[PDB]
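Below is one structure, written out as structure tokens; comments come after it.
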There are 2 protein chains.
Amino acid sequence: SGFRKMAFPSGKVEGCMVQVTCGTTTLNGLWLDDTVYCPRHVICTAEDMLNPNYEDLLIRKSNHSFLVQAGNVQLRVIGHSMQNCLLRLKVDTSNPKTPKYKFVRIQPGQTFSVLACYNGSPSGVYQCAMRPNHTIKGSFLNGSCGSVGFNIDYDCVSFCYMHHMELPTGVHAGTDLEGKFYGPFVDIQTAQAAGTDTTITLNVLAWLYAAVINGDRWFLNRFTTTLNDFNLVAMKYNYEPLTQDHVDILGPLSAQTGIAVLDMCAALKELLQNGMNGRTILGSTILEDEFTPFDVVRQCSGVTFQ
Amino acid sequence: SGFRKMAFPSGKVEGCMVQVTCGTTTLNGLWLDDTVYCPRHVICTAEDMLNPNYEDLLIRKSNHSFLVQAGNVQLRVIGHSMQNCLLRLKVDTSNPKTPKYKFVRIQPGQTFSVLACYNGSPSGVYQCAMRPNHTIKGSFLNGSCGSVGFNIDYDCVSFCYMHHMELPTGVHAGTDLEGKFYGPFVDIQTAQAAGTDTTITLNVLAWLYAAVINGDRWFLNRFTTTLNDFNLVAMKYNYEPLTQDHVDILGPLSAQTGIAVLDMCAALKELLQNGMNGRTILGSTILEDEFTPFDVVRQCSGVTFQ
Ligand SMILES: *C(=O)[C@H](Cc1cnc[nH]1)NC[C@@H]1C[C@H]2CCCC[C@@H]2CN1C(=O)c1ccc(-c2ccccc2)cc1
Ligand SMILES: *C(=O)[C@H](Cc1cnc[nH]1)NC[C@@H]1C[C@H]2CCCC[C@@H]2CN1C(=O)c1ccc(-c2ccccc2)cc1
């Protein structure tokens, strides 16, 4: 029993974290095999960035313009190339701790674990959702660039996020590991703001289901709703509209609990309309939206408490 | 910027997690050097436990009564002894991934990271406080026994918790790694309840300070308080009394922000008395009490935002 935001165990990622220096800028990179990945802005000086041309900035560098260090070993760069907003540095040593892995572009609402790193040294791990506005509410200080976000299935690490910058609201932006930003952001130090965000309706519902699997039914009701009537209520409260595809994804949770999705939808609508009345769900006073249906199934018991 | 409950990177602990089987009971153990630690209740059958005598149960076992497996290697037990509520199994192989480490008995209010494990295989990591009632609000299912709680300083892992059982309220109990329970609990399947808990006042204050370091001052006020007047208010709201020692511990946070402890105390008292008025602190609607002063300093910037 219990329900906690839970990260994946970070050791397989820890063994891939290096330090990458270009000039007087130091930041993280991810060492897989004989490649190191890192933000391409490592090659900028506080001046260049206001308006950088990365093609023109990079052609000015050589292999020995970059220093890569793993623990206290120095790795020698023998190649380099740009891929969207990342650099790929080829190194003379293949990482012997490289895990089975792949790169994935994660979708909005999905969650992942972040290994916060400084100077190539892992410092902490927490769990994050990709917000609908393509930002993450992370915890990051200067030097955290190139820290990665990942999920682990079996022995395989699916990397999905590399940190590049903080936005003026204090939220974070970055790329997949093909160097494509999440959201309409760019790696320039300019005026750049997060667009308006929405609550992740599907996650709210998944978490309602966790609460029933864990033994709590107080917020249920005798009513049902159409998908469409649910959505008029959703827009009023700034929730993402619910789609038939989201309804489908809730099938397994619906089945474990015997509560119809749309019956849970009506529960949610009553909650949005009336409040929680001083009560909690799973220890929370607020409706929680950063646990996916997958996260609820992974964490919760397969047997419902009653 | 940001503020997240953040766990320590779990890799150094992952490399110590094994599976320990006695009879038909399987649960975790912690492999350091040539010893495996685990809950001594692994030797019980659902029957024995209702009223076990562990001395009498253990003398009935041999070394080959226990099976220890690390990944897919079988480790051979060559010795065993009881230490309070743990077994120490001596094994024929010393863990080559043993980190620098020690064992610590953590104090109430203090926090640590838990590596949730099943069948010797790490599944997740989250952060926990030791509640004042000596329970943890964990997330654990059957088979999680022998999962450990730890902190990491430099390269050294301070283990402080091994999981033994779940209580009827859904909270968790366990031991330090000398096998002494935290709290008045025992490893018997009997009626056993968590005593009344209190909010960890010191943590509340530390988190108020995080919010100011991060740039938010809205809940401050022009008032001050005596320690003693603060405490009459504290008892009314079920907060732990604040002591001069707690006041001292807040010194560094007080100094970084220029807000006197007792001025923060008066801020807190007004918050308890009036509520948060629909507002949030650090994204929370509620007063948060599972970040220590140390946790705030570790995570927050050393330069206050204004
Ligand atoms: C990376 O470590 C940080 C991440 C962060 C900070 N706080 C929270 N998260 N971001 C780097 C930050 C923003 C990016 C955006 C894209 C262009 C580069 C710019 C770099 N940057 C800086 O603040 C920065 C300022 C100045 C310098 C610098 C370089 C040479 C000489 C003097 C200064 C480098 C980076
Ligand atoms: C350990 O894995 C779980 C931890 C847990 C479960 N949910 C959340 N956290 N606790 C084991 C649980 C409680 C302890 C208390 C101390 C005495 C032993 C008892 C073991 N236990 C059981 O539920 C349990 C029941 C039955 C058996 C069993 C043994 C042999 C044959 C049939 C059954 C073993 C453990």
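Here chain B follows Swiss-Prot, giving residues 3241-3546 in order.
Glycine too: its Cβ is placed from the backbone N, Cα and C atoms.
Taken from Swiss-Prot, the feature active site, for 3CL-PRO activity applies to B:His3281 (among others), supported by sequence analysis. All protein chains considered, the CB of B:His3281 (active site, for 3CL-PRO activity) has 24 other CB atoms within 10 Å. Look at B:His3281 (active site, for 3CL-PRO activity): DSSP puts it in a helix.
There are 25 other CB atoms within 10 A of the CB of B:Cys3385 (active site, for 3CL-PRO activity), with all protein chains counted. In this structure, B:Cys3385 (active site, for 3CL-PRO activity) belongs to neither helix nor strand by DSSP; it is coil. Among the features that Swiss-Prot reports, active site, for 3CL-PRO activity is placed at B:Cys3385 (among others), with the record citing sequence analysis.
Sequence-distant contacts of B:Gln3429 (variant position), defined by Cβ-Cβ distance under 8 angstroms and a gap of at least six in the same chain, are B:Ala3286, B:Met3289, B:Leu3290. Among the natural variants that Swiss-Prot reports, B:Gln3429 to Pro is described with the note: In strain: Isolate BJ02.
According to Swiss-Prot, the natural variant B:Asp3488 to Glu carries this note: In strain: Isolate BJ04. In this chain, no residue six or more apart from B:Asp3488 (variant position) has a CB-CB distance below 8 Å.
Taken residue by residue with DSSP, B:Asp3488 (variant position) is part of a helix. In the vicinity of ligand 2, defined as a Cβ distance under 6 Å, the following of the recorded positions B:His3281, B:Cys3385, B:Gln3429, B:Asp3488 are placed: B:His3281, B:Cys3385, B:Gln3429.
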